Amino acid sequence: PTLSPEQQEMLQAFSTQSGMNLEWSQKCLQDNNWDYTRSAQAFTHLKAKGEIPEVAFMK
Amino acid sequence: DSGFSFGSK
């Protein structure tokens, strides 16, 4: 339900970089072990395929 | 583990 200080900073960074809202950014990071490099790769892979749900990019 | 997930896990 809540994030550590370090996770909070990672979340804000990833939301900005990916363009996803905070909740979907948190989902991507959690799905990838709070590993930013891995999360970014995973995101980029799915984005290119057109498979990320459009709700992920809404405010 | 239903629904959308990111990365290879």
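Per Swiss-Prot, chain A residues shown: 561-619, in order.
Positions of Cβ are set from backbone N, Cα and C atoms, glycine also.
Summarising the annotation, Swiss-Prot assigns domain 'TAP-C' to A:565-619.
Shown in sequence order, A:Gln567, A:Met570 are the residues of the chain, 6+ apart in sequence, with a C-beta less than 8 angstroms from the C-beta of A:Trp594 (mutagenesis position). Among the mutagenesis experiments that Swiss-Prot reports, A:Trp594 to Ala is described with the note: Suppresses FG-nucleoporin binding. Diminishes nuclear rim staining and 88% reduction in mRNA export activity. Complete loss of nuclear rim staining and mRNA export activity; when associated with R-383 and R-386.
DSSP assigns A:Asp595 (mutagenesis position) to coil, not to a helix or a strand. There are 13 other CB atoms within 10 A of the CB of A:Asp595 (mutagenesis position), with all protein chains counted. Quoted from Swiss-Prot for the published mutagenesis A:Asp595 to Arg: Suppresses FG-nucleoporin binding.
All chains included, 13 other C-beta atoms sit within 10 angstroms of the C-beta of A:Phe617 (mutagenesis position). One mutagenesis experiment catalogued in Swiss-Prot, A:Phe617 to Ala, is accompanied by this note: Suppresses FG-nucleoporin binding.
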